[PDB]
Amino acid sequence: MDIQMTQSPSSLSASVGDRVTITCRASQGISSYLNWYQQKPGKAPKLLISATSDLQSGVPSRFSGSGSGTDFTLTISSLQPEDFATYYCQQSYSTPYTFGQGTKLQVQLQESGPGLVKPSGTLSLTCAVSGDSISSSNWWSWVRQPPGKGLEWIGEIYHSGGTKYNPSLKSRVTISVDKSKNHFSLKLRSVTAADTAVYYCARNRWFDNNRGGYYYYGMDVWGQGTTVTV
Amino acid sequence: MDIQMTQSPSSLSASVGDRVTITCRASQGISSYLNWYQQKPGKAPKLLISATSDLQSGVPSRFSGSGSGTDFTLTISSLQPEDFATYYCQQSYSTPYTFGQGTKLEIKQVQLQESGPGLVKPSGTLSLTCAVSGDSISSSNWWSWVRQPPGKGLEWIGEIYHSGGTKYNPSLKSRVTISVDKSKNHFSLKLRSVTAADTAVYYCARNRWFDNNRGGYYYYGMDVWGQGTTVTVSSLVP
Amino acid sequence: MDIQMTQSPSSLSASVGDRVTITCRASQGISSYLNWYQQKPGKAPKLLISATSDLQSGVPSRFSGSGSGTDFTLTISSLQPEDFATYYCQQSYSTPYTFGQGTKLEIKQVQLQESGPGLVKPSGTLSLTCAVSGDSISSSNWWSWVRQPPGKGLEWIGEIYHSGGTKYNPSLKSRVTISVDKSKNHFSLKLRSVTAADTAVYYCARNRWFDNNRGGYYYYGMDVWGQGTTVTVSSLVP
Amino acid sequence: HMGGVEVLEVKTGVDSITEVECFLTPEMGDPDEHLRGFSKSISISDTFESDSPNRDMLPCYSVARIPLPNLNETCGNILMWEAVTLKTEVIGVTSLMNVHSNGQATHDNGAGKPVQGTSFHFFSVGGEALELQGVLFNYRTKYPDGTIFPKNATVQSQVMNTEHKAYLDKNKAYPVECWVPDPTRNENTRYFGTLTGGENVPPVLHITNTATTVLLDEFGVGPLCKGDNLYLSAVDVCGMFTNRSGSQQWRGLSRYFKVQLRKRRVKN
Amino acid sequence: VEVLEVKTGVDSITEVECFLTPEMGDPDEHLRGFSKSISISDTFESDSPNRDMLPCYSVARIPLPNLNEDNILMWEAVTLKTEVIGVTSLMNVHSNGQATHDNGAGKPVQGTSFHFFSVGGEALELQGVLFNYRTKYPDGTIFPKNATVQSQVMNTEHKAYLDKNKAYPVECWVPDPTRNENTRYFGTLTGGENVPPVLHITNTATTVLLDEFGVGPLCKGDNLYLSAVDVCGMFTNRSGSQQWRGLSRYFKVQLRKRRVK
């Protein structure tokens, strides 16, 4: 199911102590399956809000979310200096998971791999999982961010080997898992210029929010990220 | 069901290595029943994608498709010289199968063979045959006729099954006949009372369904095409 | 159900050999229950197409129809001199049957016979008879009255069945009577309290249904028309 | 004859019993060479007066006349075959699990909608033709040429007109909707029927070869076969099949009959 | 056979117990008990169902203690206990399902069911009946051959023995009522796409297999044939695609020795 996520505004300049509201729109109804992320420059995205309005542990009480179906809102109660970042919405209603284009205002994963690939070659990366078992009940994901662009979900693997892939990449992607080393891997065939990006690995886990219905997923742990240039 | 497909842009020029996206809209929801075709100048169309996003074997992985219901997108990741072509969407949700108007992209085995007279007098009967080689007529697919008038744009005429059942475009049903002959391994087209609007390149095609595990109505795509034959309506006889 | 049909364009100038498409829109969905008629100057309308796309026998195969729900198209593949006429769509989904306002195209056997007085005083009673020959009144179809005011489209008055049941246009129900007489093989129209608005050409017609295997509500079309009789409302007596 | 005769003792001995076994195929209308077992698409009239259903749209009663071994050599002190027991079932009940052929999706990417809706399952065993009474849903229906239907129908035919009396004496002729077994007659027949209305009702079909119905009446007398002929009648309209367009067709199935008979003496 | 008296004595009775597993199509190594997603043909003529989409009859041939070494004795099937195994598995409305509505539970298994079982002294005898005679049945199934339009109502040419597993599609074949003299069979088709499974279990119910004359199935060659179909309905996954779901059937048959000629 293809759902496009549009945010507004593209950029916002505000002064400390102001009330900030970012909004987004889904190309079709997605009920309450909507997540918000914070990305500081050079860092991996950080999950703030899952399931429209559930604040993550450790994100300050000034952040809040609301909305329904097609329209949602992220709100900062009183802006402070640390809030300078790019904020992304992400529908979790249906794969392939899609993010908004962004608004400019412990488990550990580490990723390694070449960094330069020849055109038509094979990108290959590996995510090292520390502090948790690969055989835990979550999905292990790959997300990439092209230069000066938003986030694209590549795909996910379960410890048992099952995969879900972005239909845009299905014909040339493989994701694998090796419980021996507690690592999962990404292979992308026939690379072109469009594949230059920072690639992230991430844990896509479900939240027991007692809402019922389809599992609510959110990527709550991110690797540092690696740049791959073709 | 009457389903009009609208494609955008109608033409585009780009440079090798660029990312191009072509869009199409359906006049009603067609769920995931949407195919894409590539037609290089003077050649038959070639199936690229079936069922919104399933790539044909041999199609380079830089092609991708997506969308749902009313709106669909064909994406080329990194434009390459071989990609200069007219790209057509086609809804497979309901007969008559309908194509979009085509997007011309300018850059800066089974065998089917059509035969028959190249010339037909006005109000005469156009008659063509498609010989099927390297595959039996008795296969589990439809045998189709598609035409492309000089101004381009593909129109599905109809199709036949080996046991004799037919489906015709309602615009042509009063004057078309499609027949099949298992003993000669061919199928035929007759179009009565022709006018200048019948001057076209006529293609025969295999319309087969895809075992893609999605469920519901069969997903059909025209994956093998003949080379095409021109039929011109003219009063003058050589 | 009150269903307004709107036709586009209202007038059209074209040249011999042109492709011609006339559209019509229904004020609510009518599924496939849509007919097309051709009216040559000074003649009765003639049914071209029933049930969106079924061509009448004897109609040239350059005519086709398509559409769904609220939007429909009549197409001439290649325009020919025969085809100068006004074209009407007609929804057959719900009584009162309603016609479009008409598209005038300019290019650059059962028999019914109407009879009755040509003149009626204001407040008087218009009375007409439709004689049926080459078919029994007892056939399985309705017997209809349709009228056409001076250069102003088509209005269904009502219909009668051989066993005496009637259907009337709600705009006329208070003042109209239709009757049938099997012994004389005719049916009749009475319209009381006439005014100048009743000056018109009055047609009788056979409204029969088509065994087209689509299923559901009977598909009706007026396939045989009388030649039309003018009635003028006037205070002056000869 | 149950009433026009004196019914005496049953004959014993090895040759005193016989068995009839057969299938009655359904007559749903058979609109073309590919659609045996289906009706034509159902078409809805605009008024009661204008109801003129096509012959191919009207399911009919099925009937077979089965000759039995000739007895005697007339009338008088005579032997007749009497039907004692019946085994019956519908044949092909699993064919209704074909939800993949020419169907309408229940929802996007779903299976086809199965056969469902109004059903009539009916069977009879008699020593003479089933006796019929006509009852019309709409007395102004025009029944088509080639059917045998209640004639000179009046508005009273919509509840009870005793003029409409007939014999089920021809196949593909008596439409199910216009005729029912005449409860004032049929002394020499045993009949059983169930109508389940409603456009969504699911078929519920049981099969087994372990169930027997006894055909004897209160006095221990079964149907007595006039002229040594056994009459079997059936209707098995299972429901409607729906095409993708939404057009619907009646779908019927065959019925199996196994009847045991014995010789009985009668007089007059 | 002239069927004579029942042998008595402590060695004169025996018991068969077993499970027959369902044959729903098993489209891959994760989907035992399920069919492939059901696909709908565009016309009757083009109906070409995949083998993995067609449930088949299950059959087990059970050898019995050998009698007569090389008038003889035959094992006679007298009573049956049977039930569907795993009926509570249908309460899983949390795995891979379609929400009944926003934030609701998963839609349960429901729709057309066929529950069938037979006990016989030889293979179940089958009669072919086709919904659509023009269906193309796939390689690896055994289906009514040389089908004609009469195959849609009754073609006496389509006679078969249920003599192989994963082979005879349920939708093509029924017990032949003109045969099966030496078999007892019971079945129920419940149609409709929203009909709920109704499944009873108990260990207190016995079905007697004797006919009018007090004779049960007589096991030719000391072999008992058990057959079963338990299509419980369809599973709907989130996309809406639907798969047949089947369950196993338990049989316990008591047999006794009977003399025949």
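Sequence positions for chain E are given in Swiss-Prot numbering; the residues included correspond to 25-94, 99-289, in order.
Recorded method for this deposit: X-ray crystallography, 1.9 Å.
Cβ coordinates come from backbone N, Cα and C, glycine included.
Among the sequence features in Swiss-Prot, the natural variant E:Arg75 to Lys is noted as follows: In strain: Isolate YI, Isolate TKY-2A, Isolate MAD8-BR, Isolate HER1-BR, Isolate NY-1B, Isolate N1, Isolate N4, Isolate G3, Isolate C1, Isolate CY, Isolate MY, Isolate AIC-1A and Isolate Tokyo-1. Listed in sequence order, the residues of the same chain lying 6 or more apart from E:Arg75 (variant position) and placing their CB within less than 8 Å of its CB are E:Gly49, E:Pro166, E:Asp167, E:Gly168, E:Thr169.
Record note (Swiss-Prot), natural variant E:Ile113 to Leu: In strain: Isolate YI, Isolate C1, Isolate AIC-1A and Isolate Tokyo-1. The unchanged residue is displayed. Using a 10 Å Cβ-Cβ cutoff, E:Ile113 (variant position) registers 15 neighbours.
For E:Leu158 to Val, Swiss-Prot lists a natural variant annotated as follows: In strain: Isolate YI, Isolate TKY-2A, Isolate MAD8-BR, Isolate NY-1B, Isolate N1, Isolate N4, Isolate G3, Isolate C1, Isolate CY, Isolate MY, Isolate AIC-1A and Isolate Tokyo-1. According to DSSP, E:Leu158 (variant position) is assigned to coil rather than to any helix or strand. A sphere of 10 angstroms centred on the C-beta of E:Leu158 (variant position) encloses 27 other C-beta atoms.
According to Swiss-Prot, the natural variant E:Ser267 to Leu carries the annotation: In strain: Isolate HER1-BR. All protein chains shown were included, and the count of other CB atoms within 10 Å of the CB of E:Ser267 (variant position) stands at 19.
In the three-state DSSP assignment, the secondary structure recorded for E:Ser269 (variant position) is coil. One natural variant catalogued in Swiss-Prot, E:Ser269 to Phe, is accompanied by this note: In strain: Isolate MAD8-BR.
According to Swiss-Prot, the naturally occurring change E:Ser269 to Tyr is described as follows: In strain: Isolate TKY-2A.
Ranking the variant positions E:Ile113, E:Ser267, E:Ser269 by Cα distance from E:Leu158 (variant position) puts E:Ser269 first. E:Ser269 (variant position) sits 25 Å from E:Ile113 (variant position), taking the Cα positions as reference. Here the CA atom of E:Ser267 (variant position) lies 29 Å from the CA atom of E:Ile113 (variant position). Residue environment of E:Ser269 (variant position) contains 23 other Cβ atoms, counted within 10 Å of its Cβ in all protein chains.
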